Structure formats: C-alpha cells, structure tokens
Amino acid sequence: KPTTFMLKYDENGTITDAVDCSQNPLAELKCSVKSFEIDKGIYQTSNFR
Amino acid sequence: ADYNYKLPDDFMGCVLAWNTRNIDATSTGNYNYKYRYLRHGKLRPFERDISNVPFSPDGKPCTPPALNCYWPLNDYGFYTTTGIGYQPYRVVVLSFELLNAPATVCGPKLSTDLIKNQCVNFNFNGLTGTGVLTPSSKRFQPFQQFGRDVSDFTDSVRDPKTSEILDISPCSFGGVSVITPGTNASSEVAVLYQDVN
Amino acid sequence: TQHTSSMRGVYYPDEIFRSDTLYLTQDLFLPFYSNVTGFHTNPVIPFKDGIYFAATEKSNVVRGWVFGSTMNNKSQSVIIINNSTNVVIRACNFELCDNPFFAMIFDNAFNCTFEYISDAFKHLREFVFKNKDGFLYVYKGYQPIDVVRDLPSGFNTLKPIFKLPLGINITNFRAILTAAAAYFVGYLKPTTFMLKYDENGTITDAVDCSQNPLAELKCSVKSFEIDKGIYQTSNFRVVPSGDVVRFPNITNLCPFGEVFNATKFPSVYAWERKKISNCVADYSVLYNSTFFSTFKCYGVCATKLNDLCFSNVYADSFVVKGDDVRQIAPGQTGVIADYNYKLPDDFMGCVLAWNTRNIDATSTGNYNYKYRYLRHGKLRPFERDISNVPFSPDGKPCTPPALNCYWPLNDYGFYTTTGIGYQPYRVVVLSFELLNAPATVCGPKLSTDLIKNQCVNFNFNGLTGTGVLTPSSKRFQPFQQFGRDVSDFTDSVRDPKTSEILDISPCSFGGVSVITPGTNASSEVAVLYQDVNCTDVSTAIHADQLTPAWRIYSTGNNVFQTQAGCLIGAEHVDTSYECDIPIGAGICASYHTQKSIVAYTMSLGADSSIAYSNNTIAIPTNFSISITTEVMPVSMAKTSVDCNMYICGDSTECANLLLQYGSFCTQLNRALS
Amino acid sequence: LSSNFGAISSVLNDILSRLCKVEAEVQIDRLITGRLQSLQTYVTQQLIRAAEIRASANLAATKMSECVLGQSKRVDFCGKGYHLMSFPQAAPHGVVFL
Amino acid sequence: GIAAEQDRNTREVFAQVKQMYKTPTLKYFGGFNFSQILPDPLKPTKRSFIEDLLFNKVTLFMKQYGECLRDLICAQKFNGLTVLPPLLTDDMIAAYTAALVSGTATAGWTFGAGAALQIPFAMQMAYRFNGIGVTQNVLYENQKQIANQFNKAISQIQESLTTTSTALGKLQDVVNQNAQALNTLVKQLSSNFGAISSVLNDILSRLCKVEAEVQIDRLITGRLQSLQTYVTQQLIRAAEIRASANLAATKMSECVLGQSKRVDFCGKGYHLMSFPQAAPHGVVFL
Amino acid sequence: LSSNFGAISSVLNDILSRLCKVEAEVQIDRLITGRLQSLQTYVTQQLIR
Ligand SMILES: C=CC1=C(C)/C(=C/c2[nH]c(/C=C3N=C(/C=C4\NC(=O)C(C)=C4C=C)C(C)=C\3CCC(=O)O)c(CCC(=O)O)c2C)NC1=O
Ligand SMILES: CCCCC/C=C\C/C=C\CCCCCCCC(=O)O
Ligand SMILES: CCCCC/C=C\C/C=C\CCCCCCCC(=O)O
Ligand SMILES: *[C@@H]1O[C@H](CO)[C@@H](O)[C@H](O)[C@H]1NC(C)=O
Ligand SMILES: *[C@@H]1O[C@H](CO)[C@@H](O)[C@H](O)[C@H]1NC(C)=O
Ligand SMILES: *[C@@H]1O[C@H](CO)[C@@H](O)[C@H](O)[C@H]1NC(C)=O
Ligand SMILES: *[C@@H]1O[C@H](CO)[C@@H](O)[C@H](O)[C@H]1NC(C)=O
Ligand SMILES: *[C@@H]1O[C@H](CO)[C@@H](O)[C@H](O)[C@H]1NC(C)=O
Ligand SMILES: *[C@@H]1O[C@H](CO)[C@@H](O)[C@H](O)[C@H]1NC(C)=O
Ligand SMILES: *[C@@H]1O[C@H](CO)[C@@H](O)[C@H](O)[C@H]1NC(C)=O
Ligand SMILES: *[C@@H]1O[C@H](CO)[C@@H](O)[C@H](O)[C@H]1NC(C)=O
Ligand SMILES: *[C@@H]1O[C@H](CO)[C@@H](O)[C@H](O)[C@H]1NC(C)=O
Ligand SMILES: *[C@@H]1O[C@H](CO)[C@@H](O)[C@H](O)[C@H]1NC(C)=O
Ligand SMILES: *[C@@H]1O[C@H](CO)[C@@H](O)[C@H](O)[C@H]1NC(C)=O
Ligand SMILES: *[C@@H]1O[C@H](CO)[C@@H](O)[C@H](O)[C@H]1NC(C)=O
Ligand SMILES: *[C@@H]1O[C@H](CO)[C@@H](O)[C@H](O)[C@H]1NC(C)=O
Ligand SMILES: *[C@@H]1O[C@H](CO)[C@@H](O)[C@H](O)[C@H]1NC(C)=O
Ligand SMILES: *[C@@H]1O[C@H](CO)[C@@H](O)[C@H](O)[C@H]1NC(C)=O
C-alpha cells in the first residue's frame, strides 16, 4: 500500500530499522520530529483525520 | 491574425484542422475562398468584418478602377497539383469555460447516487474533492452553480440531477496531543483529544 | 439636460454565490455622482466601451435600440426590439431609415448573421450595455417609482440577462421610440469598487474609491464604518493627461524585395550576413506576394513588432533542405547545428523560412548547394568555416585519394519529383537588440509633439511609461541614448528628433492623511498634506483633473499651514486644549462646536508659580488616604497550527509534494510550543 | 488563504482537475511557497508579541514581590504618593494592583 | 503601531509633572549657580546652554515637488517612503525639562509625591546629606566649599561637552541605523529576482501577456519580501528603544523626583541629586 | 540544504550537467530564493534570541 516510512542506515550503509508513520500516534510523532528517541512530555501531533 | 481572425491571449479552447484537398480543390482552380489583405487597422479578438468597400492608403473614398484604389479581398486559388503549403485546410476552433457556470456539455462519465453525512470523494460536474455533504438552506440564483466562502473554498454546490443545494465540509477536525514519558523509560503513551466528549 | 448619477449603475460581476462578505473588484463601472445626459420628449449618441441607459415612462415609449458603427448599408448592425408580445434580436446589414418609429425601422435586410426570438409575452427600467471580446453583455433592473421629473436617487443592482456573440464593431447607437417619456445616458469607466453581500447573497451597498477622501479611506482599510483618528491613505486619484510618441524621422521603406526576392542565396556553410539600417519595417506590404511556412520569434512577442524600434539589425541568408529547418533554433543538435550554422542560447530575433522548389530545383538535378558533414569540433555561435582541406579521423594531414582521407563537403541533390523533406528551403535569420542603444530601424507608428511639465504617457523609441517631462542639464556621449537611476529606473532620454536631453519624473509625490471623527458621528473629514506648501498644492497633486468634490479640498478659506504639512477642512482657533487626535508638530484636532472639526496647539499643562525664599518653609498639616489602581498584562493565548491542513487540506498530491519542505514546519512547531 | 500567488486559482482541486502533471506541479509549488511564507510571518509576529508580554509579566512579578510582600521606598514604583500597602486582584490575562 | 509607540515613549518619559513651574528670576541659591541649566531671557533661543551644546553635538526633509525637480531623501519620497514628524516639538520638551529643574531647585523632592512645598536650597541640601549617613552640620560648616565644587564641576561638564569628542554616540547610532535602512530599501529596487529585467515598462513593452504575468509576479514577490524584511527589523529595533525608554522613565521618577539608595543606579558614589536635559531623540541626566 | 523548493533536484551540478542555459537559470533561481529564505529566517530568530 502507499505508505510513508522512515529508514535508518548504520555505519556500513545497511538498513537496520524503520518506522511506519501511520501505525500509531507515537510513530506519527517520531516521523514528525525525525528521530527514534522521544523525550518526556506532551506533544501536539497532527489533527484527527 | 491581423485582418481576418484573431484569438485572445487567454484563450481556453481547442484548435482543430485537417486537409481537405479532395473536396475543396479542383483541377482547373477553385476561387470561391477569399481573405482580406488591406485594412486601416488590426482586428480585436473574436471580431468580424464582412464589408467590401474599396480601399485607399489614405482615408478618403475613391472610385474602383482609378489609381491608388484597390479591392481589399483576395482569392485563394486551389489546384489539385500544387504543393502542400497551397492546399486547402478546414479549421474548427472550439471555445468554452470550465468549472464556473452551469454546464450543458459533459463527458461520457457515469453517475452514482448521493451519500449523506459521510466523508466521500465527490465529482460534481467535473469538480473533484473530498468531504462531507449536507443539505443546505442557501438560496441560489438560476445563473449560479457553485459558492465560495471567505477563503475561496468551494463550500456550496447545486446537484445537476435533482436540483438541491448542499454544503461541503472537511472531514478532519480537532487537535490531538500525545503524553509520553521517555522512550527509554517505556513505549506506552496516552492520547488526549480536544473537542470531543 | 445634465444630471447626476447618484450612486447607481451597479451589476453582478460574476456567477459565484457569496454571502456576508466584502468583495473588492475592478471593472467598467459608472462612477458615483457622475454626469448623465437626459433626453426628454433622438440623435446618434456615440458608444464608448459601455453605457448605462435608464428609461422613465408611463406609456412604454422606448422599445429598443440599434447598435452599429456607420448606421449605413456598408456595415453589420444589431437591433434589439420589443414589438407587441415579442422580443426580437437581429444582427444583419440594415438600410437604416433616418427616423425609426413604431417599434418602419429598416427598409431591407440581407447577409443576416444573428437572430433570436423570445417566447410570446411610474416605472424605472435600467440597462447596462458593454462590448467585450466579441460579446455584448446586457444587464437589466427595474424599480416601481411613483412620480419623478428626473433620475431619482437610490440604489439598485442589475442582473445579467444577455451575453450575445455578435462580433460587431459598435461605436454608435440610437434609441427607438413609438410615435411623454424620458431616457438618460451615462458612460462607464475603468474603476475599482467594493461590494457588500447580504446573508442571502444580494449586493446591497457599495463603495466607489474616487469621489471623496472618505470613501478612499473606507476601501483603503476594507471597511464601511471607520473609527476616530488620522489615517494614511492610498493614491486612488490620478489619471494621466495625454500621449506623447517620439520616433526617428525615417522615410525609406525597408529593403524587403532585396533580401527576400534575391536571385541567389549562398550555401549553408558559406552563409551570408547583411546589415539593415535607416528603414521602416512595414511588413504588411508582403501580404499579397510572399508567404512563409516558418516564422518564429525569440525574445519578443510577435504582436508588438509594430510598436518597437530595433538597434543592430542583421540578416543571415542561406538555403537548406526541408528536414533541416527544425535545426535553426537556439538549442539544437544535428549536422547543420554542429558544423554549419549555430544560434546562441540567449538568441533574440526571428527565423523565417519558405519553400523554393520552383526556383532552386531542376528536373535534371541541382547540385550547387553544399553542407559540411565532417569536422574536428563544433562551431561557436555565429561562426563560419569555408575551408576545403581534406579530412582524416586522426589529426594528421593526408593526400586526397588515399585511405581514410575524405572531402569534408557534401552536395544537396535537389530534384523536382522528391518528397517535401528533400525540397529546398530559403532561410533568413534576423538578429537585433531592444531598448538599450540608439536605433534606426523602427516601426510604422506616427509621432506626436512634445508635452512638458505634465503627467503624460510617453513612447520614446518603444520605451513606454508614464511621467512628467522636463528639460535636463546632462551631457550624453554619442553612443548613449538612455540614462538610469540608482534603482535602475529610466530617468533620462535623448529626444530622437531634436537631440536634447529630458528628465522623466513620477507625477505622484507626497503623502495624504485623512483626519476624521467616527463615521457614525459625521461624514465630514479634514485632509493633511505633509510635504507641500498650500501656496503650491495645485502643481503637486494635479488638482485640475480631479472631480469637483476634490477641488473644494485643495483651495479655500479653512486652509491652515502647520509645521507637519498644511490642513484643509478644519477651523483654526487660538484656545489651547489637551488633545485627542494628534496631527503632529504640536498641532492637535478634535470635534467641537453646528459641529465642526477644529485644530489647535496642544496644552502642556497647568501654570504655576512657587515663591522662592531663603527663610520660609511650607509644612503639611493634614493628610488623606488614597487607593490607586494599576492593570498589567501577564499572558496571552496559547496557539498551535497544522501545516498539512493549512497548506494542502485534504489533497494527497499536495501532501506528497510537501515532503520536500519537511524541516520548515518542525521549526514553526518548536517556536509556537 | 484566498490568494493565488501568481497561479491560475487558489483552489488545489481546480488546478488538479484540468492540468496534467508537470504544469499542475508548477502551479502548486507557488501556492505552497506562499502559504508557508504566511505561516512564517504569523510565527514571527507571535514571537515579538511574546517578548513584549514577557517583559510586562516580569515587571508585574517584581511589583507583587516588592509591593505586596513588603513596603517599597522607590518613588512612583507603587502608586502616587508615599506607599503604605498593596492588594492584588485577578483579571482576564492579567493582574490589577490596588 | 510603531509610530504611536514612539510618541507614547516620549510622553511617558518627559511628561512627569502636572504643573509647569516658572523659571525663577534669580538663578543663585545659597551659592549654587544654576544659570547653565536654566533658560535665560536675553538669549534668543528658549533652551539652555548645555542643551544648546547637546543639540549641536548630534548631526542629522523640507522637500517639495518644486524643490527637487542625486538627493537621497527625494529618491526615498518618489518611491513611497515618508518620515512623519514627532508630536512634541523640541521647545515643548525643553519647557518640560525647565519645569523639572525649577521644581527641583525651588520645591525639592516633595512635588513628585503630592503638591510642591517651598524650602530653602541649603536646607534641602542638608536633608540630602542626612539621607546618606553624613550629619547635618557637615554641610553648614562647609557650605562655601561645596558650592564652589558644584560650580566647578558644572563648568567642567560644560567644557567637556563644548570640546569635540565621541560622546552622544548612541543617539547618532540610532539616526544612522534608520537612514541606512531606508537607503537599503531604495537600493533593493534594482534586482530582477529571477525575471528578465528589473523594469516593468520594458517587460510590458516587448512581451506577450501570459509570460508578462509570470515576470511581473516574480518582481512582485521579490519586492514584497523586501518590505516584509524592513518591517521585521523595525519591530525589533522598536522593542529595544522601548526598553531604553522605560529605563529612562524610571530613572527620572526615582532620581530627579527623589533620592535613591540603589547602588550605581544614578552615578558613581552616594547619590545627592539629578538634573534632566533634552537631547535629539533622547535625554541626558546630570 | 537538501530541499529543492520546486526544482528538479537540489544539486546544482546535475542540473548544470544535463539542462540547458535558460532552463538551468530558471531552476537555479528557485534554488537561490529558497536558500536565501532559509538564511533570512535564521538571522531573524538569532536577533530575537
Ligand atoms: C427592450 C428589450 C427588452 C428586455 C431587455 C426585456 C427583458 C424582460 N422584460 C420582462 C417583463 C416585462 N417587460 C415589460 C416592457 C418592457 N421591458 C423593456 O425592457 C422595455 C423597453 C419595455 C417597454 C416596451 C413589462 C411591462 C414587463 C412586466 C414586468 C412586471 O410587471 O412584472 C422580463 C421578465 C421579468 C419578470 O416578469 O419577472 C424580462 C426578462 N423585455 C424587452 O422588451
Ligand atoms: C528588410 C529585411 C528585414 C528587416 C526587418 C527589420 C526589423 C525586424 C522587424 C520586423 C520583422 C518582420 C519580419 C517579417 C514578418 C513577416 C510576418 C508574416 O508575414 O508572417
Ligand atoms: C541506437 C541506440 C542508441 C542509444 C543512444 C543512447 C543515448 C543517446 C541519445 C541520443 C543520441 C542517439 C540518437 C540519435 C540522434 C540523432 C541526432 C541527429 O543525427 O540529428
Ligand atoms: C561494518 O563492517 C566492518 C568490517 O566489515 C565490521 O567490523 C563491523 O562490525 C560492521 N558494522 C556494522 C554495524 O555492520
Ligand atoms: C433528469 O434531470 C431532470 C432535471 O432537468 C430531473 O428533473 C430528473 O429527475 C432527472 N431524472 C432522473 C431519473 O433523476
Ligand atoms: C459532555 O456530555 C455530558 C452529557 O450530558 C454533559 O453533561 C457535559 O457537560 C459534556 N461536556 C462538556 C464539556 O460540555
Ligand atoms: C458635468 O455637468 C455639469 C452640469 O451641471 C457641468 O457643469 C460640468 O462641466 C460637467 N462635467 C464636465 C467634465 O464637463
Ligand atoms: C445600400 O443602401 C444604399 C442607400 O440607398 C443603396 O444605394 C445601395 O444600393 C444598397 N445596397 C444594397 C446591396 O442593397
Ligand atoms: C412583432 O410584433 C408584431 C405585432 O405584434 C407581429 O405581427 C410580428 O410577427 C412580430 N415579429 C415576429 C418576428 O414575430
Ligand atoms: C453580403 O452580400 C453580398 C450581396 O450584396 C454578397 O455578395 C456577399 O457575399 C455577402 N457577404 C457575406 C459575407 O455573406
Ligand atoms: C471598427 O473598429 C476599429 C477598431 O477595431 C476602429 O478603428 C474603426 O474606426 C471601426 N470602424 C468604424 C467604421 O468606425
Ligand atoms: C433573506 O430572505 C428571507 C426570505 O423571506 C428574508 O426573510 C430575510 O429578511 C432575507 N435576509 C435579509 C438580510 O434581508
Ligand atoms: C520578384 O519575385 C517574383 C516572383 O516570382 C519574380 O517573378 C520576380 O522576377 C522577382 N523580381 C526580381 C527583381 O527578382
Ligand atoms: C497585391 O498584389 C496584387 C497582385 O496583382 C496587386 O494587383 C495589388 O495591387 C497588390 N497590392 C498593392 C497594395 O499594391
Ligand atoms: C528630422 O530629424 C532631424 C535629426 O536628425 C532633425 O534635425 C529634424 O528637425 C527632423 N525633422 C523635422 C521636420 O523635425
Ligand atoms: C483634616 O483633619 C481633620 C482633623 O484633623 C479631619 O476632620 C478632616 O477630615 C481632614 N481633612 C480632610 C479633607 O479629610
Ligand atoms: C554663574 O555662572 C555663569 C557662567 O560661568 C556666570 O557668567 C555667572 O556670573 C555666574 N553667576 C554669578 C552670580 O556669578
Ligand atoms: C514652501 O516650502 C518651503 C519648504 O518647506 C519653504 O522653505 C518655503 O518658505 C515655502 N514657501 C511658501 C510661500 O510657503
């Protein structure tokens, strides 16, 4: 299906991890800030669709 | 383009032309088609001039067979045995408007029954979009088909089959927040929805 | 027989439903409080880009119109008529009688083009007629007035009823009457208006932005009710006076028959260049003789070649075959574009080509034309190579008849009985510069005498604009024509007929401020001009071109010279008050009393005097307890935005195009959070 | 949001309904840049207004510290006269000192 | 909004007093010579001597259509950029400062909080000495010395102002910054921003309509960005000026209208008095 | 510096390598305006900080 993904490359150019940006709100947050690490708090994500 | 037929700069239409030598050209010549080559100015777009007054380089009228007084029309002479630059062509120019007015010439696309109170993809007279359709209390003049709000978004439509007015609303609404501890602490989150009870 | 159009003649501009909005537009409108001409109980009234026609009657005397150009047999005309129980629209060649009456109005009709019949059928009937792009637009409205002897005041919106595809040269018109009534005629002008819609979609009130400073302010802030104060406003006033066209005086027709009707052209590898100078490029004279299969211009619209003058005109001539004409273009590859003739990437000029099979082709075969198909590199733009050294794939010279040694030129073989891709074509390439150098090849435009010290529209060798022409003290080199400012705005030009230097300046200068109380309080305003004396406002604002209601606000008795400008429309007093509307430089204004706007010098405070002494002291004997309030802001509203809903909405195509600008919204979210 | 920024219209649906891909993308990018510029202008004005509000709130905090929780000898810091006391009251988005 | 804030700044700094006290006829109070910071009737101008020097230290619009027809101001005005006059004339600000100095010299500190009360100047100076930690007699057995030192320090201030130097440098910085910003707007008008030229007239004189809106829209967006950048820089500079004006207002309320115990708020040392003088777009405290 | 701002690529080299003089100028102008806007936004935020 047409889907947006965020992919991680290691030191040898090999894809080791990914985030599916439409699975749950936490992954939407991860794709929005472009990181695999989210700090503690409350974040405004995109509106309900 | 100067003396016979002009198009506007902003045209919105289609030009079609095809070769018609087997019909409009005869062996001995066909002199029934004419064009104007003398005029005191240029034409405006979509303007016609069918007069045949004799022409003078100054504005004063004159008798035809005298000096400096010409006939402004000139003959295409079409023969069967000439090059393709001198062969006759038939031209049809089609002019129309799009997505602004009531429309009576449509494409071969098939229709579907209405759906109320649900986010759907709609195609109203060629106007595509995605939203929720609801009955309206707005009153449309007979020369109006669409309606716009303060931000020029098409919000009202008249049904082309059963002529009723409908509002279109977006189907995304309300703000969402995610409450989390650190990612290294846990992967569990809480979701807060404003604007819902 | 002269009356006023008191805020009438407004129509629906579109077919889009709008409710509870202010919509500001610009079109052909009848100006508010403008002149209309009344006709009471019929000549050929001239037509000028639309009219407003109003009919007041009680026995239905006006029954239609005739539109056309000459009112003669020799042009097409349209009649719109209302015979009893029909409405007839007809566009034909009419032998129009001198007196058309009983709705008899023509003698004979022939060459009929348009025809329309409607279905079978104390008052004010209003129509707007406008001619545009081969369509005649007719707008209609109606009011039940009781009695009048003029055009009554009011407001009414006209609806579109007709859009007729006639294509007629309409420059005159005449009404058609039966045999007491009145009809009034007004003229439309290009004007900016603002319109107010109801909750039902009806246009109920409008603002014209050229009659008063007040309405200019109202549509300057896009509102109908204005608060109390002073506001800076725009320049919705000035129209240019006239036209000045200056061109070099050249009388020679330009050598079209020498360039196009030549006896022979060269080969494409030995193409020839000619200079064109001191001529008038009237290419209309080719409209009976020479016809071009290719004509393409680069850097300039083809419809403006008659309005320009050209600096350095050169003509290149050669002969190719039919398939190679597509290679005469700025970016191309092929044998001609690589080894024979190349155009620059930023070429400005025109390419012309025509078929020459009756001259350059023989039944035996013409072998006089050549082209180079072997070279060690590519030609530069406008470079030529007419050598005939034998070619080798390596760089060494070689003897002709040996191995791997070829002759670099090849023959075009032109027969009468071949396809059109193998038929000869004559090509002429014209190259020039525009609007930066002295010029001597102009178009056929006619000149006009100079008008100085006035805001006009000018045309100096193709350079158009609007400004004020004054003599200058500069000195130009012989190779210079124009002069530029620090903002690269053309301010100097040498007159091509009488070689003198002129200075071009804008005709708008200074600011205008409007001092007003509330719109609910009154409709009277005062106007402040900052950077002029009002000994000298008449020259500065061009007061002569304005409406009469604007000339009462430029000279008068209530003028007053302040240090911030001078003020017109307020009464000066010698009593000082603490002020509410600050004009500036110590001057303030207010709405005091017969209410009027007054202007005074503001008061610094009360006057006092304390008697200094070296041996007396003042001591308080009693006291009071006072409580004073103080209000301070602490926070404002916290807000958040979503880029995807704001920019794209619900579209997935825009949402996919927004992945490029992904870092430009996380930054905004970080700032707002 | 009803500006077209030099495109054929301000509605994305009307651009997508009658133009094909290259021309439509050329028209759409103008609207994207214009709307993103409008958002940037809004955020910049919000930042400047927040700086002014923060200065006002710092002054209100030091006023409540030095005038409600003590007696100040600074001239005209709290009232017009010789300061005796002060009382705070809450206001919408602000504070009032008596 | 910025233009209204400037007048609000000037009013909240200088319009502190509710009464306009007359300048006394005598300018000699107990040996203290006040004639260099008060207006005099013999001099044709209305301001003071030190204010005259201050207004001559900082260097700095009467153009009309007949006046200029390569001036930078007329080039600004022809392109739609204008400068508005301040609401308060410099003579009104000089009147305000003269009222403040007269109230300090005649009524002391009491006119800031309530009505003014007359007091001889030597007793006021003894009260100022008492609020520092020095006793009341130290003024009275050393009055002529203190008066002579006051007069000598005033003369030193006058000499150091009348010699050429780089004092009053930040007011000059302010006027330089404003002039530079307006000149940058005028010179930014000769960029083509991705069009074929920067002139509208020649790109209308030789192009078809549809391409002409493309080039015109490129020029329009470029010039609109230029104006937006100018307005943003003006708002930031206005915020800085407003902070400075608030500090000036509290300094005048706490140092001209009273005696301050805050260290180094008003001068270096133990504060006795302060006097305000007007400067172009600013104030000077002695 | 990797956005293309409505051009065909964000690299100046590969659009000078295969496009042609005035088309190349048309794309490079869009890239220039985008990067100037980035620098403007950075300087404005630095002034406020
Ligand atoms: C001249 C061209 C012409 C036009 C443009 C036209 C339009 C027109 N006239 C109408 C009615 C009408 N038309 C007329 C008569 C006239 N109307 C006129 O424009 C003129 C000049 C006369 C006089 C000869 C009358 C009396 C009505 C009845 C309106 C009523 O009482 O409701 C109507 C129907 C409106 C309605 O009944 O609600 C239209 C559309 N009729 C015409 O003849
Ligand atoms: C005399 C040699 C040419 C000199 C022309 C000088 C300047 C160029 C000005 C106009 C170019 C017109 C070229 C002919 C256009 C033919 C149009 C047509 O029929 O389709
Ligand atoms: C036969 C397959 C060749 C594959 C070449 C691949 C890429 C190169 C693209 C174009 C060059 C060859 C095409 C022929 C062009 C003819 C040019 C001319 O003579 O006017
Ligand atoms: C990368 O490759 C090197 C050598 O091949 C290896 O030592 C190292 O473990 C690899 N690292 C990863 C993350 O694959
Ligand atoms: C066809 O269109 C007409 C409107 O002209 C409408 O009245 C009618 O109901 C339509 N037919 C059907 C089957 O819906
Ligand atoms: C949610 O619904 C309940 C049910 O009546 C109601 O009592 C409550 O007030 C609603 N919440 C809000 C915020 O209005
Ligand atoms: C308009 O008509 C009036 C008649 O009252 C006349 O005085 C005035 O000159 C006319 N306007 C013009 C521009 O001629
Ligand atoms: C047109 O009218 C004129 C005027 O009488 C007449 O002389 C002429 O013959 C008419 N032409 C035709 C074609 O009827
Ligand atoms: C116009 O009206 C008259 C009288 O009412 C009628 O005889 C005539 O037929 C009408 N015209 C047309 C074209 O029907
Ligand atoms: C106009 O009428 C004349 C007859 O007088 C005819 O010869 C000519 O062809 C007509 N023109 C058109 C365009 O029909
Ligand atoms: C026809 O229209 C042209 C402009 O398109 C105008 O110059 C000419 O004068 C008109 N004809 C007559 C007879 O007036
Ligand atoms: C809209 O139309 C209704 C229909 O009767 C009318 O009652 C109402 O007054 C109209 N709206 C306005 C603003 O007049
Ligand atoms: C001009 O062209 C015509 C067209 O064939 C030709 O007959 C004539 O000889 C040419 N004139 C000259 C001087 O070459
Ligand atoms: C155009 O060419 C024809 C061909 O014979 C000629 O009769 C006519 O006079 C020419 N036109 C002019 C204006 O000379
Ligand atoms: C023609 O131009 C020349 C400039 O070379 C000028 O001296 C002369 O006056 C002009 N002719 C007329 C009639 O003005
Ligand atoms: C003055 O003092 C007397 C008693 O000392 C008091 O009654 C009176 O109210 C005071 N004056 C005022 C205005 O309060
Ligand atoms: C006060 O100082 C001025 C300036 O030095 C001087 O002219 C004047 O005489 C002094 N006043 C007295 C009373 O000496
Ligand atoms: C005109 O204005 C100039 C510049 O402000 C001034 O010097 C001059 O005195 C004024 N003249 C009159 C007559 O007002």
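Using Swiss-Prot numbers, chain C covers 31-71, 78-139, 151-168, 180-237, 249-662, 671-750, in order.
Looking at the header, which is where the method is noted, we find electron microscopy, 2.8 Å.
Placement of Cβ uses the backbone N, Cα and C atoms for every residue, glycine included.
Pulled from Swiss-Prot, these are the features on record:
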VARIANT   C:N78 to D  In strain: Isolate GD03
VARIANT   C:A139 to V  In strain: Isolate GD03
VARIANT   C:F193 to S  In strain: Isolate Shanghai LY
VARIANT   C:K344 to R  In strain: Isolate GD01, Isolate GD03 and Isolate SZ3; no effect on affinity with either human or palm civet ACE2
VARIANT   C:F360 to S  In strain: Isolate GD03 and Isolate SZ3; no effect on affinity with either human or palm civet ACE2
MUTAGEN   C:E452 to A  90% loss of human ACE2 binding in vitro
MUTAGEN   C:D454 to A  Complete loss of human ACE2 binding in vitro
VARIANT   C:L472 to P  In strain: Isolate GD03
VARIANT   C:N479 to K  In strain: Isolate SZ3; 20fold decrease of affinity with human ACE2; no effect on affinity with palm civet ACE2
VARIANT   C:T487 to S  In strain: Isolate GD03 and Isolate SZ3; 20fold decrease of affinity with human ACE2; decrease of affinity with palm civet ACE2
VARIANT   C:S607 to P  In strain: Isolate SZ3
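Among the variant positions C:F360, C:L472, C:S607, none has a Cβ sitting under 8 Å from a Cβ of chain E.
When the Cα atoms are compared, C:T487 (variant position) and C:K344 (variant position) turn out to be 35 Å apart. Just so you know, the Cβ of C:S607 (variant position) picks up 14 other Cβ atoms within 10 Å once every protein chain is counted. Using CA atoms as reference points, the recorded positions C:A139, C:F360, C:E452 were checked against C:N78 (variant position), and the closest is C:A139.
In this structure, the CA atom of C:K344 (variant position) is 44 Å away from the CA atom of C:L472 (variant position). The variant positions examined here are C:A139, C:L472; by Cβ neighbour count within 10 Å, the least packed of them is C:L472. Listed in sequence order, C:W423 are the same-chain residues six or more apart from C:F360 (variant position) with CB atoms under 8 A from its CB. Counting only the Cα atoms, the space from C:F193 (variant position) to C:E452 (mutagenesis position) is about 52 angstrom. C:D454 (mutagenesis position) has C:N479 as its nearest neighbour among the variant positions C:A139, C:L472, C:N479, going by CA to CA distance. According to its DSSP assignment, C:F193 (variant position) is in a strand. Of the candidate variant positions, C:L472, C:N479, C:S607, the one lying closest to C:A139 (variant position) when CA atoms are compared is C:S607.
When the variant positions C:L472, C:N479, C:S607 are compared by Cα distance to C:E452 (mutagenesis position), the shortest distance belongs to C:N479.
Long-range Cβ neighbours of C:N479 (variant position) (same chain, at least 6 residues apart, Cβ-Cβ under 8 Å): C:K439, C:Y440, C:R441, C:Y442.
Under the three-state DSSP scheme, C:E452 (mutagenesis position) falls in the coil class. Secondary structure at C:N479 (variant position), as computed by DSSP, is strand.
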